[PDB]
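Right, one structure below, let's go through it.
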Amino acid sequence: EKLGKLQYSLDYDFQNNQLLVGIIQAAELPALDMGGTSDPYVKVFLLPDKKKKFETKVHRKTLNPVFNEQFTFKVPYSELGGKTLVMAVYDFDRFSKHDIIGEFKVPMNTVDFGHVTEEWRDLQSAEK
Amino acid sequence: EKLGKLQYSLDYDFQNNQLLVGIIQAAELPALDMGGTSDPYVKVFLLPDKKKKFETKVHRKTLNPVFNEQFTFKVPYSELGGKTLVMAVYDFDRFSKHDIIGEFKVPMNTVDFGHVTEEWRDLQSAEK
Amino acid sequence: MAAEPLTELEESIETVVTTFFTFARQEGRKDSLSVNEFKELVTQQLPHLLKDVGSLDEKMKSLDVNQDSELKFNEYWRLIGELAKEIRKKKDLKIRXX
Amino acid sequence: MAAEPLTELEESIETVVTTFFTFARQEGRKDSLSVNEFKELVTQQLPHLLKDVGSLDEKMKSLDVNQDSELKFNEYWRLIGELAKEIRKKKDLXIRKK
Amino acid sequence: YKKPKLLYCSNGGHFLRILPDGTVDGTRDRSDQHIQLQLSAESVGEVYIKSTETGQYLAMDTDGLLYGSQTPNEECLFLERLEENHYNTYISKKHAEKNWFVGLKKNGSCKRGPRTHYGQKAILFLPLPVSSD
Amino acid sequence: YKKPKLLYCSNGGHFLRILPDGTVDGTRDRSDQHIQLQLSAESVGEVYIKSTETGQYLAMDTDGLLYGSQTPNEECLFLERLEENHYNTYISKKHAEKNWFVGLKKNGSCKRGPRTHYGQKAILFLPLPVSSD
């Protein structure tokens, strides 16, 4: 399963108790619409916790769009240990059944929020 | 440039002053004769020193022959430091101009003769 | 030591062969792609080259000369030609290309 | 002219083309294989895989078939095909067809 | 000392963390007791995966998707096989007919039945159970 | 301190050891003073490779094969170029017409002129000369 790559820089807030999921952009995304492109938008979801749901701005016909949306991981740093965040990129062809071109996730407990977690996250077409 | 791989175990003699180049065999040797096989024989040569020349037993139509020939590196251990040995595998098709399917070499000075130098040497097709 | 690197040509046939194999074994027989199996290749790892994720039937008929509804290894392999062609060719008539 | 960003499988088709490109830019013209570019390629990069470096001329004639003797940017490519099947297909092609 | 049998696959820190809910993921942690199952050979070659003292019992969804929580349905019966690659293999006899044998996604979760044949290496699990040696 | 200019290419301990004979190889040693050349920019962009205080002067054999000993023929004139990859590039203007720029084989020797294009990375040499900083 492959969804390309997504660059991001995640930082933590100890005042309001939220992690700042600042992604840069996604590169090399699968096509859905007829034309070799899609309307991929990242829908930030969470495990059982489910205490957060944000919809990014639809990116009409683009497999390498940039925007850098601000996702607020509503959950105390102390709680993050038991919360696995999941970033799924949803399409918005606007005709057929919008499919999940791909997604990515990481065990927050293993994400030592020392300062800022910046890295070139790999994207996978996990049909979940 | 690829010629396959050659396994060898080289030891040193401090009584007669010669290095024992005990090779095991060569694997994945290129073809030369019409069909799919060659008559590769390793011709042990030396740099300027040129104080040694041995011809192995021709191996008729074989790209993975075994024999384990004994090459006597005629040169004092103390002198080895300034002598780069070169092992070239020569073909013996017996019809066309015998070509050098490949060869390999290593800076003896960097070869710390602590006990025995055993390793899976990589073979390269030296167009020489 | 072990895990010796081969020639670039052995590398590249392997990487596509393993990918092929990770689709060939989906259903009955781990050599042949059946119809779904075949469509799964294009729809997943081929969104640009052959952006036609709807007329896979056309490709199938163009590929499976005997129309057994099995692209055997060598039959399937045809696609890789049309790919290796397209990357150069793509629409060298109108577009353009790039 | 040449390639900005590609994909995972596009790299591994590039790497072999890059071999092609640094062998065909020899006498004339990098866009076509010429016959002290071709023979040098078979004798160096395909001496083990293609166990017929002395009978290149036959392959050349079979490849070229417009017979302009520019092994063109897909005439040539066929060769990589023949090696690609060869690993599976020891000799067992035959065929004869006008 | 037959106890918490840890099992995972694919090179890289990732353990099968089972949850009563059913959504088991490859959590790369050993701090929270949720990555242990009671793996054992029930019948001649038939091994079962039940996270008794930590989670729940497994119950594959037609092999295609791997899950567990409600009941240890026959879907959870797998044939214990070993590969000469330092990995364990378990064939879901329940679907062996389709040559399907339990396969999980190290960075996704256990659910690759349509891809549980010879193609995905994730089928070669690496067990770290407390044997009785 | 303009002195022994060490130059080599391809990741891996290997230095260009020049010998009066001409057969220069990529010896991975720094004990014997035979891996230093007097690299300098003779003309505007034209750099020369002469192992004065250690070996001999270079004289490429039609670019195809790189050698040196007898005389520093024009073949030894190269254009100094730099690549954004922490490596130095030298274009053998003498054969630039054919798009050929000096290339050596870390585990073979300097002689890859018919393959000196955008394929063999060995063209990107890594210099370790004693500059005047």
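For chain E, we keep the numbers from Swiss-Prot: what you see runs 23-155, in order.
Yeah, the Cβs are placed from backbone N, Cα and C, and that goes for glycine too.
Listed in Swiss-Prot:
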- E:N33 to A: No effect on integrin-binding (MUTAGEN)
- E:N33: heparin binding site (BINDING)
- E:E102 to A: No effect on integrin-binding. No effect on integrin- and heparin-binding, loss of FGFR1-binding, defective in inducing FGF1 signaling, cell proliferation and cell migration; when associated with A-109 and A-110 (MUTAGEN)
- E:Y109 to A: No effect on integrin- and heparin-binding, loss of FGFR1-binding, defective in inducing FGF1 signaling, cell proliferation and cell migration; when associated with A-102 and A-110 (MUTAGEN)
- E:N110 to A: No effect on integrin-binding. No effect on integrin- and heparin-binding, loss of FGFR1-binding, defective in inducing FGF1 signaling, cell proliferation and cell migration; when associated with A-102 and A-109 (MUTAGEN)
- E:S114 to A: Decrease in LRRC59-binding (MUTAGEN)
- E:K127 to E: Reduced integrin-binding; when associated with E-128. Defective in integrin-, heparin- and FGFR1-binding, and defective in inducing FGF1 signaling, cell proliferation and cell migration; when associated with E-128; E-133 and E-134 (MUTAGEN)
- E:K128 to E: Reduced integrin-binding; when associated with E-127. Defective in integrin-, heparin- and FGFR1-binding, and defective in inducing FGF1 signaling, cell proliferation and cell migration; when associated with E-127; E-133 and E-134 (MUTAGEN)
- E:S131 to A: Decrease in LRRC59-binding (MUTAGEN)
- E:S131 to E: Decrease in LRRC59-binding (MUTAGEN)
- E:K133 to R: No effect on LRRC59-binding (MUTAGEN)
- E:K133 to E: Loss of CSNK2A-, CSNK2B- and LRRC59-binding. Reduced integrin-binding; when associated with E-134. Defective in integrin-, heparin- and FGFR1-binding, and defective in inducing FGF1 signaling, cell proliferation and cell migration; when associated with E-128; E-133 and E-134 (MUTAGEN)
- E:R134 to E: Reduced integrin-binding; when associated with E-133. Defective in integrin-, heparin- and FGFR1-binding, and defective in inducing FGF1 signaling, cell proliferation and cell migration; when associated with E-127; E-128 and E-133 (MUTAGEN)
By the 10 Å Cβ-neighbour count, the most surrounded of the mutagenesis positions E:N33, E:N110, E:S114, E:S131 is E:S114
Nearest-integer angstrom distance between the alpha carbons (Cα) of E:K127 (mutagenesis position) and E:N33 (mutagenesis position): 11
Please identify, among the mutagenesis positions E:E102, E:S114, E:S131, the one with the smallest Cα-Cα distance to E:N33 (mutagenesis position). E:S131
DSSP, reduced to three states, assigns E:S131 (mutagenesis position) to strand
Cα-Cα separation of E:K128 (mutagenesis position) and E:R134 (mutagenesis position), in Å? 11
Just going by other Cβ atoms within 10 Å, which of the mutagenesis positions E:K127, E:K128, E:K133, E:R134 has the emptiest spot? E:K128
Taking the Cα atoms as reference points, how far is E:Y109 (mutagenesis position) from E:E102 (mutagenesis position) in Å? 11
Take the C-alpha atoms of E:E102 (mutagenesis position) and E:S114 (mutagenesis position) and report the distance between them in angstrom, rounded. 9
Taking just the CA atoms, what is the gap between E:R134 (mutagenesis position) and E:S114 (mutagenesis position) in Å? 12
Rounded to a whole angstrom, what is the C-alpha distance between E:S131 (mutagenesis position) and E:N110 (mutagenesis position)? 17
List the Cα distance (Å, whole number) between E:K133 (mutagenesis position) and E:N110 (mutagenesis position). 17
Excluding its own, the Cβ atoms lying within 10 Å of the Cβ of E:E102 (mutagenesis position) add up to 18
Among all protein chains shown, how many Cβ atoms are found within 10 Å of the Cβ of E:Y109 (mutagenesis position), not counting that one? 16
